[PDB]
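Participant: The structure follows.
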Amino acid sequence: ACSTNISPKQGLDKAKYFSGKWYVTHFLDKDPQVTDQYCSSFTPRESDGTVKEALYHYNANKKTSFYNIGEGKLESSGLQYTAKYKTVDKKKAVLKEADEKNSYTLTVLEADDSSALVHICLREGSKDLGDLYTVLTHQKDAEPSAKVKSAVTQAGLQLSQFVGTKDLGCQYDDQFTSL
Ligand code: HEM
């Protein structure tokens, strides 16, 4: 099951989260139903409580990439949204529209000018498929801020227990994520 004690940090300036693009420097997957390791980057934007984000995954083992577009509504709680998502090709052509069974809930635990910490619960129907914490930065392999490192320790986690993506030979598609 996804981790239970997850609520958005109150007082967060949303302009810092919905900013630039994010690259995942570190991830923590509690119970990886696969052993393949991924890199990821995404570009979150918000307008009138609606979030839209182009999302990229790179499978570091197979060296393949897949693409999605998430769309969700901000909760009344703060920087937290449940997104449904399209599946697209690298040109953003829709392969599958969003549906009412598949979603993810993203919760911003910290965000500052250079870095973020977010939690993501991926669900399909009645099932939590996967729980992830991800440390984010605005450029590939940038060092996460002290503030975000402190947020990891505040979340009850050890940053050392995360998988660091730098060693994975990540490839990104910065054209896909632009816009
Ligand atoms: C390095 C960080 C991440 C890793 C390691 C990771 C890992 C994974 C894995 C293993 C899957 C299952 C893929 C499959 O076999 O079909 C997946 C799917 C998914 N992830 Fe991530 N992910 C990362 C970051 C993110 C982020 C930042 C988001 C959203 C902002 C996200 C949202 C999703 C969604 C929506 C799917 C389902 C795609 C589908 O069913 O086609 N992930 N991720």
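These residue numbers are counts, starting from 1, taken along the chain as shown.
Per deposition record, X-ray crystallography, 1.7 Å.
Just so you know, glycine gets a Cβ as well, placed from its N, Cα and C.
Quoting Swiss-Prot on the mutagenesis of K21 to A (Swiss-Prot position 44): Slightly reduces anticoagulant activity. Per Swiss-Prot, mutagenesis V24 to E (Swiss-Prot position 47) is noted as: Reverses orientation of heme cofactor. As annotated by Swiss-Prot, heme binding site applies to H57, with the evidence given as experimental evidence. Among the mutagenesis experiments that Swiss-Prot reports, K92 to A (Swiss-Prot position 115) is described with the note: Reduces anticoagulant activity. Quoted from Swiss-Prot, the note on mutagenesis experiment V94 to A (Swiss-Prot position 117) is: Reduces anticoagulant activity.
Give me the local environment of each listed feature.
Facilitator: The DSSP secondary structure for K21 (mutagenesis position) is coil. Around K21 (mutagenesis position), taking its Cβ as the centre, 21 other Cβ atoms fall within 10 Å, counting all chains.
The number of other CB atoms found within 10 A of the CB of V24 (mutagenesis position), across every protein chain shown, is 24.
Counting every protein chain shown, 16 other Cβ atoms lie within 10 Å of the Cβ of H57 (heme binding site).
The Cβ of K92 (mutagenesis position) lies under 8 Å from the Cβ of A54, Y67, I69, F176, each on the same chain and at least six residues away in sequence. According to DSSP, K92 (mutagenesis position) is assigned to coil rather than to any helix or strand.
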Participant: Other than its own, how many Cβ atoms are within 10 Å of the Cβ belonging to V94 (mutagenesis position)?
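Facilitator: Other Cβ atoms found within 10 Å: 11.
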Participant: Please list the mutagenesis positions from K21, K92, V94 whose Cβ falls under 6 Å of any atom in ligand 1.
Facilitator: none
Participant: Between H57 (heme binding site) and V24 (mutagenesis position), what is the CA-CA distance rounded to a whole number of Å?
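Facilitator: With the alpha carbons as reference points, the distance is 10 Å.
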Participant: Measuring Cα to Cα, tell me the gap between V24 (mutagenesis position) and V94 (mutagenesis position) in whole angstrom.
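Facilitator: With distance taken Cα to Cα, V94 (mutagenesis position) is 25 Å from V24 (mutagenesis position).
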